[PDB]
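Enquirer: This is the structure, below, for whatever I ask next.
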Amino acid sequence: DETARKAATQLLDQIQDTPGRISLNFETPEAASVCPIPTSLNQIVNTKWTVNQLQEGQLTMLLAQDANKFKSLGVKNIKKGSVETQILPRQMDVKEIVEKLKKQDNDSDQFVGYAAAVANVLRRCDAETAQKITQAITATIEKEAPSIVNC
Amino acid sequence: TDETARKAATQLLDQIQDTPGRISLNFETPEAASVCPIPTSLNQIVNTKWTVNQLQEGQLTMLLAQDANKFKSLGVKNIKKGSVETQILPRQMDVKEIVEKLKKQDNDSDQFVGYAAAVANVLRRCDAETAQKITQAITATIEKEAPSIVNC
Amino acid sequence: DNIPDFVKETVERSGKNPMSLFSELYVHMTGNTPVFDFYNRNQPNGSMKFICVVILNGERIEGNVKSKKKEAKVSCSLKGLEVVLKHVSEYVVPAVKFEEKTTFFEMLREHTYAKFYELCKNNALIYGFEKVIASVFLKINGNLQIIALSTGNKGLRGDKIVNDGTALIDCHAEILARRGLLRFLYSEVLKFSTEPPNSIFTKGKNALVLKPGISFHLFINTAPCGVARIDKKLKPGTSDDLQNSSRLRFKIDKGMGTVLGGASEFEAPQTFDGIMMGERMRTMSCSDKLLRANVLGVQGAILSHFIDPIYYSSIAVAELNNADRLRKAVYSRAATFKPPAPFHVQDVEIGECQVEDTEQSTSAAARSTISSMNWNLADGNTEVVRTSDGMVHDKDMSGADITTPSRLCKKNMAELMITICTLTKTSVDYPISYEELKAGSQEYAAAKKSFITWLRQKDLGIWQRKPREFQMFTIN
Amino acid sequence: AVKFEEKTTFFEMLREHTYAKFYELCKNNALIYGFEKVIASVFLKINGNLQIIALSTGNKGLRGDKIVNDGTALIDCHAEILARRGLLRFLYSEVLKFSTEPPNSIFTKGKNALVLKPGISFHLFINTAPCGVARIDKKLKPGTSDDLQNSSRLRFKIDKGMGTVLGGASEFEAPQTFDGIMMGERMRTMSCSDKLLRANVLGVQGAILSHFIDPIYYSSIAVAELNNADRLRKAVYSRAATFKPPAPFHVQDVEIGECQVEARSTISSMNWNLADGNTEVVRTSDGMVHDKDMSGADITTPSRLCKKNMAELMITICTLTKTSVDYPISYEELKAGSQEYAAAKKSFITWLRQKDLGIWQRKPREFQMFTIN
Ligand SMILES: O=P(O)(O)O[C@H]1[C@@H](OP(=O)(O)O)[C@@H](OP(=O)(O)O)[C@@H](OP(=O)(O)O)[C@@H](OP(=O)(O)O)[C@H]1OP(=O)(O)O
Ligand SMILES: O=P(O)(O)O[C@H]1[C@@H](OP(=O)(O)O)[C@@H](OP(=O)(O)O)[C@@H](OP(=O)(O)O)[C@@H](OP(=O)(O)O)[C@H]1OP(=O)(O)O
Ligand SMILES: [Zn+2]
Ligand SMILES: [Zn+2]
């Protein structure tokens, strides 16, 4: 593998010659195999843009330029009311959730605990499953509570 | 430091330990008054017959121990007042339209608080048997629709 | 048992595990930290054991020989707790202040701690509560007597809220100090009813007024939470930051700090069910509560039926550089407000203590404590309240907790007012509720409504009122 | 120094070039010597041409008592995060370059926002495993039963300390407060493993830069420690692969790479950026740049990577390109102004909460309420 050694030395010498820039040797299977880049990133594009468009001090040299040289971009950066709420619910243990789901003296607690447990179950529930749970709960409530909520 | 000022200072420091919570500043000597200068707005020297010794620890307990005959009228009248709404006995049992809306409503960015409150509200008014039979149905629906949440 | 029952009593009542209790009490008894000597015992067939021996007070506290370090060291901690409860003594502080300077507020600082340590002598369980502590003093002609004393930096949990008013909602030190002042003022109203000369009150034009010269001074060992604390940053800020650093803030049940609201954010009223379902209860920050105190008085709505408004003459905070921003937060935010008539915006004097910046103590091991003491001269005894549920937890004869409301709770304040009304032959309606009783003070209600409306219209923010069912309970 | 070729040496090439660039910088400024204990870098790749665009060192964060409300302090100075911030500044420079030289930039006018030219990709390299899930705990036991789930939960950095602590504690349920943090409550900052997950979900461009450009994703993440590719992949991609963000965003399947080559707690940190071209050293304890004059004094300057500097650069970009922006807007509202990014971030945090990964520890609102002008 004569030319494989050549490509390997060229890549090794490149760390001292131009540190921070890598130029792999393509279009030669033996030299290309010296540093085989993974197939997940192996996209080759015939674009005219090259690495040489990048140079140190890019931002500083652009800022110190005439304002007439800059064209228009997207428009109307309008503000938006930041969400004021902190984490709104209080979390409770899943074991505690199950505990209030099974207790049946809840009428003494005026049924607050059961509703809180249902809410906490639903809070950690995905949107589709939460919608299905809400629909099922409403359906079974309407079935068993006419003239109370159902009209 | 002057001897009188040092004596007043030592008296104050000793009074810290001897009678905690009671401070007695000294004014008969302007040098002594310089030891602990009160703010000029807070000074407010007034001639009075009242003294700090009229305050006794536990005075409320002893005061309630006296019979009512030794208490004289203050000359006042007390009348209740416009509390808004009656929002009848708690804006808890909220009007049935609200629970109907909350159960029907879909956008629950409220973090499910309103929906659970409505569920509780409809649960309370149902009789013991009806509320009893609903709660097993709700628990079963939770267990069957989202086992990962509750059965984990 | 090999361990005295007093060790278990101290462990249970102090709220600290035996290991942490030993670590704390060893440091409070001597100048060192417990160190375990890992001795070993060898059986003829070969074994490894640990004893974790600790030495204290010149007594051998060698623990049980066990397999591992954990059980041996916890047994040694139990025996060392036996040792610390033996040789009855505890840490005390001598006065170390300076004189001839502005030391009046420093006089208030020492006498607050000195009074607290006197209470610890009769009730040893309150030791260590003074990390966050506030007190109220009554001054007349150079004579000052401490009136209320309280600790605590935590509030009521949303799980434990009740509609009957038996739970203390905000157990911060200054709030509980104000409540103790309320109890003292009730006692003084009763004293005026029975002995007018001996009371601090005298018959005014329309209500009881303080006798001339009598003043009330608030001392806090730390800056009140809220914008009085958020302004620690000495940098003034630019333009809009001045209005930003003056808006209203609210507390969380346990958060050591406060959360800023918004412009019509949190405009929706809090609901009882919402808090129960998991919504975090919002309580106005202590800075805003002190602003409210200096706008409407410290006497509250209920006492306004008997007495004219009472204001703090001075507020002292144990911080070396607090005069500017504490004054801003406490007075200046509402300096342009014009209350209806009996009330005025009190230009409270702002004082600075010395010797120690106390926030070193207020930030260390003060986050761990979940209970708060409160003491007032009217009652004459200390009371410990668990801040998580805001009620007093005593011990039964056969064990387990029995829980009773604190004397500072809404129900007890209402009962005290009703007892005074009965004794002084004051006519009150039978079926009134707590909310209706407070609404009965027409002038105070109008002033509070105007203050809240003015705070809204001036962009300061929304006052986070509690759900109405917090106060619908009937007293009689 | 030297390593064997013929293998998967692309990531080893990245490591060698990162170290070579760092040592080249150390020649120009010898004060930064010894900082390379924890180093990270970002590379730009087009076809077979590679170029380093950002570089940073550091493994500590801002102290709780040194926080500010005007956004002049750096909150997290870990090497991975500051590399992303340098990449942000580079992307700002490239947006301005497009605004004046469209052929010479990496960006191209897309359907509704700027997009990268075809073939241009960004690659992240890290000296060691990111703190949090991606880094193996020397304590406890391998993930089993409930602890298997805890091997994938979010982790928080803790100030005045090292390592990442697990969530779900009683203290971490409460929101962070500015006064609370500054007076002694521990400030919770999300671990680099979770921050890399956020970078793979919502992109590396952030909220402010999302006004002009489409989301930009790392194409590969390389770490210089082996026998941990699967653990790194789980931390940054796998535990959110099921998440379905809004239309402009997607969960990027980054290519995890291991370099062939397999202690110190120095306070300062450094960052280098191609757009600026010059190194910058910041004090990690307070997140500010410290200089000196007449061999004394403590002149202190905000870092180029701080929130205030990013906002100023953004406003300069908008001014040069004549983009209309509201005059009284603040940093918090500017980031919320990008509707798509804000919605995607909210959805991602909600999804993390629902699938029981943990609560994302957002900073107090006072960190970003400062106005920009
Ligand atoms: O002493 P605090 O704990 O700060 O309590 C006060 C007090 O409530 P009390 O009735 O318990 O003393 C107020 O009452 P006023 O005496 O000043 O009228 C007021 O109550 P209202 O404004 O409702 O009359 C307010 O409560 P809110 O939170 O509703 O503003 C607040 O109570 P919190 O401790 O609940 O904040
Ligand atoms: O570079 P980082 O340290 O990772 O900073 C980010 C960044 O904030 P800045 O770019 O403003 O410094 C995020 O914002 P985006 O760009 O992703 O929008 C985000 O802030 P948001 O949540 O407000 O978007 C987040 O902060 P948080 O911790 O609040 O999530 C975090 O900041 P920190 O890592 O510094 O905390
Ligand atoms: Zn407070
Ligand atoms: Zn990290």
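Swiss-Prot numbering applies to chain C: residues 20-495, in that order.
So how was this one determined? The header says electron microscopy, 2.8 Å.
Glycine too: its Cβ is placed from the backbone N, Cα and C atoms.
Features from Swiss-Prot:
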- C:36-105: domain 'DRBM' (DOMAIN)
- C:167-492: domain 'A to I editase' (DOMAIN)
- C:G184 to R: Abolishes editing of clec-41 RNA, leads to a threefold reduction in expression of clec-41 mRNA in neural cells and impairs chemotaxis (MUTAGEN)
- C:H191, C:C244, C:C305: Zn(2+) binding site (BINDING)
- C:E193: active site, proton donor (ACT_SITE)
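Help me see these features in their spatial surroundings.
Expert: The 10 Å shell around the Cβ of C:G184 (mutagenesis position) contains 22 further Cβ atoms across the protein chains shown.
Taking a C-beta cut-off of under 8 Å and a sequence gap of six or more, C:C244 (Zn(2+) binding site) has these contacts in its own chain: C:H191, C:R268, C:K270, C:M275, C:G276, C:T277, C:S304, C:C305, C:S306.
The Cβ neighbour count for C:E193 (active site, proton donor), using a 10 Å radius and every protein chain shown, is 30. Taken residue by residue with DSSP, C:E193 (active site, proton donor) is part of a helix.
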Enquirer: Rounded to a whole number, how many Å is the Cα of C:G184 (mutagenesis position) away from the Cα of C:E193 (active site, proton donor)?
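Expert: C:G184 (mutagenesis position) to C:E193 (active site, proton donor), Cα-Cα distance: 20 Å.
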Enquirer: Measure from each Cβ of the recorded positions C:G184, C:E193, C:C244, C:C305 to the Cβ atoms of chain D, and list in sequence order the residues where some distance is under 8 Å, or 'none'.
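Expert: Near chain D: C:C244.
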Enquirer: When a 10 Å sphere is centred on the Cβ of C:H191 (Zn(2+) binding site), how many other Cβ atoms does it contain?
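Expert: A 10 Å sphere around the Cβ of C:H191 (Zn(2+) binding site) contains 26 other Cβ atoms.
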Enquirer: List the residues in the vicinity of the Zn(2+) site, defined as same-chain residues other than C:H191, C:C244, C:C305 with C-beta within 8 angstroms of the site's C-beta centre.
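Expert: In sequence order, the nearby non-listed residues are C:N172, C:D189, C:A192, C:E193, C:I194, C:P243, C:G245, C:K270, C:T277, C:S304, C:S306, C:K308.
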Enquirer: Based on DSSP, name the secondary structure state of C:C305 (Zn(2+) binding site): helix, strand or coil.
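Expert: Reduced to three states, the DSSP call for C:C305 (Zn(2+) binding site) is helix.
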